[PDB]
Amino acid sequence: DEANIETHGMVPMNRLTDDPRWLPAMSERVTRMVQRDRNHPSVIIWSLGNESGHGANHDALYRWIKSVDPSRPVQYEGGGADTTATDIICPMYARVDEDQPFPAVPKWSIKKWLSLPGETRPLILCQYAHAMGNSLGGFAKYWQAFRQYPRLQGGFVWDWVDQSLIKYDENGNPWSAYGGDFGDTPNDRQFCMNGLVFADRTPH
Amino acid sequence: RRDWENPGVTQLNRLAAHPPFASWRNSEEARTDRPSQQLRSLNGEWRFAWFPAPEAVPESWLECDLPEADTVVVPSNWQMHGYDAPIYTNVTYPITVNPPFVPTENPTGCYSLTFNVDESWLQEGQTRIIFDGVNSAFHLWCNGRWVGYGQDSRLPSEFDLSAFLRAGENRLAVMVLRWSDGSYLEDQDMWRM
Amino acid sequence: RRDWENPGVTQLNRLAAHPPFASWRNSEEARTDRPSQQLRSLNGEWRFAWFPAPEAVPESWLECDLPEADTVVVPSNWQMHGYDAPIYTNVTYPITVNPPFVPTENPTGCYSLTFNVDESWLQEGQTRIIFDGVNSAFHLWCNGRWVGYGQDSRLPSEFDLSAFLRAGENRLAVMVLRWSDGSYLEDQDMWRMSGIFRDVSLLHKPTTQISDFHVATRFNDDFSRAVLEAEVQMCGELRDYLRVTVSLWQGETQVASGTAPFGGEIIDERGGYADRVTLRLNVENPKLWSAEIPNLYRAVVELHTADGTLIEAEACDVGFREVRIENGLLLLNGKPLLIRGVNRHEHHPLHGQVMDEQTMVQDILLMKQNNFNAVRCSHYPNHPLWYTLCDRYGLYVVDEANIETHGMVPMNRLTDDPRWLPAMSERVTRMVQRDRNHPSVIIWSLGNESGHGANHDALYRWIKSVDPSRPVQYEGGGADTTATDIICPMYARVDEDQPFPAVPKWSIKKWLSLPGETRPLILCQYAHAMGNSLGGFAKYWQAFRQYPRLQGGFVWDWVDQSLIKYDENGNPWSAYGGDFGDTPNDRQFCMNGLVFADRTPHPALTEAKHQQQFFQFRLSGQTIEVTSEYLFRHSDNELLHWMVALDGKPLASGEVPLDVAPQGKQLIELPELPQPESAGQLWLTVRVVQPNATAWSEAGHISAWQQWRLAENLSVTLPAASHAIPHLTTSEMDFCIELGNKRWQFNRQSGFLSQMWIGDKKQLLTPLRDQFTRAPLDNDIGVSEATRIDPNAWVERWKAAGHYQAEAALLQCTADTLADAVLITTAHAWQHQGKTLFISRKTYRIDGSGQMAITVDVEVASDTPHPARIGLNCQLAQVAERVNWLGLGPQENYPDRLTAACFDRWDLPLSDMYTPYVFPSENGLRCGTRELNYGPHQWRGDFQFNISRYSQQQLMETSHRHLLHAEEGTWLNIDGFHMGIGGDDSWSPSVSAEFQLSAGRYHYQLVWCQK
Ligand SMILES: OC[C@H]1O[C@@H](O[C@H]2[C@H](O)[C@@H](O)[C@H](O)O[C@@H]2CO)[C@H](O)[C@@H](O)[C@H]1O
Ligand SMILES: OC[C@H]1O[C@@H](O[C@H]2[C@H](O)[C@@H](O)[C@H](O)O[C@@H]2CO)[C@H](O)[C@@H](O)[C@H]1O
Ligand SMILES: [Mg+2]
Ligand SMILES: [Mg+2]
Ligand SMILES: [Mg+2]
Ligand SMILES: [Mg+2]
Ligand SMILES: [Mg+2]
Ligand SMILES: [Mg+2]
Ligand code: NA
Ligand code: NA
Ligand code: NA
Ligand code: NA
Ligand code: NA
Ligand code: NA
């Protein structure tokens, strides 16, 4: 269960989440969620949001949850996937054997990540294997690694269903549309369709 | 006040958050998770009019239905009814980055509903309204009087309407802003509606 | 909108918080900290009108002055101008608890000011107004148009007035609400006042400006190298020709300087901060800052263009020091501190809560002179100047957020509620944003007495995360929660546990070692100096010295919060809770200071000074070993003076220069002790004197002392045959003795000495009778009240037992004539409801020499509460100018508070023998006295005494010192034994067992003779 906090378009990504003036607004997004969902057994882990860098607001909120609900781990991927705001190493799109050593926020091979000096946390990818179009090549490589390494405990595939929308042609026949098909611009075109299933639930 | 351009105001008069309630008045119903007569759905046909900015909304709408409005089902996203376009942008914000401000042409959906309330709900007790999801911020009025405001498009906003309703017919008016300072915290890679 | 009843709205249009700015446009002025033309004070004469509620404020006031207003000075608290009454309530909120609402009758102060603004401030740049302190919330209008709103009475609220002002005359309107939802977070134990009580100023900054800067100093392992790192942020349009230069100065020498254009390092997938830049300056062998030697450098941050043109400059003092907790110890520059601290409220008896530099400096100097090295800002961020003075004079400071919700039930009802997280967060974040560059701040505190809630844990981590350089502490919820790096209890005792449920206060020695505990423990409040208090203070100090992890504490507290009131005649007097009609109130509980409101010291201050000395001594043989407790400085401004005296008469003395390294020892051998030619006890006193003046003391300043007994030669020499023999005259009702021109009369029905004559002059106004009670101290009373008795308080135990009502019943009174003397024997029982509480047996033996030897043997029933004292008292007929004694002094001292006192011969004017505590009680005792002289009388023995124009009766019946009146003659209380005064706290019995008169049978003897 994840708070409705994502500030991906900011520059740098944590510009708001490291800003105390935004702590109140962010706090209610996390606190109100826990207040509502904390009795559901299906929720096993809380998340502080998505792609909002790593800011001090995150640290404060991570502690708040740990204090009010010790029954479930808290994770958050922003800022490098392994900051002080996450009980779990939860990278997005980290590769199995190949490192992608981006500055400040590298995406290490998952097998290697587990063993960096001083690291001891479990690793569960928050997003992996981007099912956009003809894809999922390399999927088995993740599973073989998850089964061999105890601390590689899986992941959440990206993602379930294509976000395509239905439009109607001149003849009234329906068709699947994506970014820019409504005159929207700028837009990110087909990147809104990354699911294992089509928008109507037919499997890819 | 332009509360929608102030991250210091994320709500006005909203009630505290809490787990799912239904106020059963029969324990066996509560045991089996049966529908509660105390928890009523207001989903169905509502009145809706679209405006290009909050500044364009007529004062008359607070007290009376706009003749030009249409009847539409709720819940719904107004883009899906064709009133304006949905936008698919991944990382880049769909509005200029100038926190906490939002554009002056800010699509405003004016929703209203005339509905009945039985005297029995008003003779004792508290009657609250619950909006489980309103994107991205809104003000609420009941029978012409202002009740409150809320942000966070993905959690329920609840208001006590006890002192605002009367037996019989009543009318809600909800002014929903497409963009708000909450939009700054809602940049997920998905259609913007 | 009623924004003042919504914790969700703590401000509207308020600008971000930042460190002190002045927008100098000349770098040298910034270097020297000179007044800046871009920072104007708007303090002075303002207009003001009081209203009972915001609803009563006329709308005309926004546009123009109200003719009914008065002209008053700002800053001020309106209660100090007489507009409404200040309230003194401790825990109970001064308003009904019904968050977030406040009373409808809400005193509103309408202040306004018409002033000029130069077009030069408006033609370019930004003009903002800064309210350093507005209690408790306020709306601001400029030229009739609404600007913004602000809460938090203890941090500055700033607003941009650029668009509201016009060249020439302008008018500000400030509506200040006494009560707001902010008041729920401002329940500290002090007077409840309101108003614009800190500075109001206007600051002009350029459009392209420094909007914030943080300075950090990190060191290598032995502090011989440091890196100064300065992160600077800007507002305005970014341009490639912009630069920031940060230069570091040590006096006139430029130690380092670095320049760079804006553009920070990559932080995440989206990049870095194009509007910030970090300059790193290397510093070799930096001069380190500490309270011992507050070395400071000056950092100047200049925003300019590449061609060299200055845009503006900001600056700050920098102190190179590292604070860290390691292996359970709080270290400063790698050495463990011993905090000799005190809590200090911002209080002035005339001006209320408005602070001035003079009072601040006065406080700091008395503190330092009294061996304090640290101060806790109980319980809110202080006026900005305070931190400047602590940085420069040298004091460690605990900076504390203005959050206290003591009156809630339970105490954390709001702090554990996420809906109050926002409001609380601003009280912590804005404080850190303002004060983080001050070297004197070594620890952050999350507030006070607010229980322990999840909001505390969230804010604890926020701080840890943004400023790793300083530990975070917080006492609420048990003093050792997950929200504190330091175990920091309030009023935990040294050896005794107070196991309250859920938030027990353990003995401090035991607390350190509870299972799994490893942190340092520094009391955030200890030894409550209310009234005649500080009993047992030495016990804390002996434990802090013995246990490494006991690293000191902050005494409660610095200064009495009494306020001045004026009687019919216009004469001033000190007032406390309820004296303004305020009710409910907590009476004298607002006076807990080491000093009176006017800065005069109470006697307890000297005890603190002595227990907090920086030099320890031991004596062996002729050898004195001095050990320095300084961590960083050598004793380079100290000389040891020693003096040997026999019963007060000096025999020898000298001086030796001290040259001891920090933590080192120096041995000093006294020269051979020539023998004395008289019986008597030789005593050695040593003192540490500072020959040279300093920024905080005058030449000659004494910083430490100690005494020891040396050889004693008991007198074995027989007096000598008396030239005369006293005669006894027996009559039915009296036994009279005559000797020369003196006569004594013992009444046979009362069994006491009722009269004594020198010639035809009577010496007594009241007979000499035993006394087992004292006018109750604040500590004896505790929370007890007539309207609500605390039966466990000492005063209630004594009352209930009949101690104050017991009457002497005579058992025996006989007279015998001996070879050279007459002997009177008496026995009395004191009873109550038929129980014998005390029995006193005595002999008075009057001899040929005229001396009357009195022996007293008392029995105290075991089941009666131990008595306050066991002595005699009388009202002498005459009054004399001086009091001279051989015993401990010169100041007032009690059994559990006499370490600072020295044995010697003292002589003071009688009035100095009375301590004017605002709430009167037993006072002025001196203990360990072997001889006392007053008028022609002399008493010799080994007793404790007090002497004054006020009876115990009067003191106990009078609640305010200004109402006491000198009685005829002089009341003398001479005690064989006197109970300790306690003070670990002033709301529960706190006199340690060893200081209670529980022995059951007591003996003392005194000789009264003429001089
Ligand atoms: O389904 C899209 C996916 O995008 C990832 O973001 C990518 C983005 O698509 C690409 O244009 C840019 O080069 O890199 C971004 C990664 O830094 C998001 O991380 C993921 O959450 C999805 O939104
Ligand atoms: O100077 C007073 C002191 O009060 C303490 O609180 C006491 C209070 O005085 C007593 O009336 C109540 O019965 O017990 C309280 C302790 O729980 C505060 O702890 C201290 O901060 C001071 O305010
Ligand atoms: Mg808002
Ligand atoms: Mg039914
Ligand atoms: Mg009707
Ligand atoms: Mg994203
Ligand atoms: Mg408010
Ligand atoms: Mg308190
Ligand atoms: Na595994
Ligand atoms: Na996508
Ligand atoms: Na110690
Ligand atoms: Na007090
Ligand atoms: Na010296
Ligand atoms: Na008294």
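Shown for chain A, in order and in Swiss-Prot numbering: 412-615.
The backbone N, Cα and C atoms fix where each Cβ goes, and this holds for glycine too.
The Mg(2+) 1 binding site annotation in Swiss-Prot covers A:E417, A:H419, A:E462 and is backed by experimental evidence. Under its mutagenesis annotations, Swiss-Prot gives A:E462 to H the following note: Slowly inactivates galactosidase activity by reducing the binding of magnesium. It increases binding specificity. Residues or ranges marked as active site, proton donor in Swiss-Prot: A:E462. The note that Swiss-Prot attaches to the published mutagenesis A:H541 to E, F or N is: Poorly reactive with galactosyl substrates. Less stable to heat than wild-type. As annotated by Swiss-Prot, Mg(2+) 2 binding site applies to A:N598, with the evidence given as experimental evidence. A mutagenesis experiment is reported in Swiss-Prot for this position, A:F602 to A, and the note states: Decreases the stability of the loop 794-804.
Swiss-Prot feature annotations superimposed on the structure.
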residue : record                : Cβ within 10 Å
A:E417  : Mg(2+) 1 binding site : 22
A:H419  : Mg(2+) 1 binding site : 19
A:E462  : mutagenesis position  : 23
A:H541  : mutagenesis position  : 15
A:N598  : Mg(2+) 2 binding site : 20
A:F602  : mutagenesis position  : 17
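If you compare Cα positions, A:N598 (Mg(2+) 2 binding site) sits closest to A:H419 out of the recorded positions A:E417, A:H419, A:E462, A:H541. Each residue contributes its Cα atom, and for A:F602 (mutagenesis position) and A:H541 (mutagenesis position) those atoms are 10 Å apart. In three-state terms derived from DSSP, A:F602 (mutagenesis position) belongs to a helical segment. Across the structure, A:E462 (mutagenesis position) and A:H419 (Mg(2+) 1 binding site) place their CA atoms 5 angstrom apart.
In this structure the C-alpha atoms belonging to A:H419 (Mg(2+) 1 binding site) and A:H541 (mutagenesis position) are separated by 18 Å. Taking the Cα atom of each, A:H541 (mutagenesis position) and A:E417 (Mg(2+) 1 binding site) are about 19 angstrom apart.
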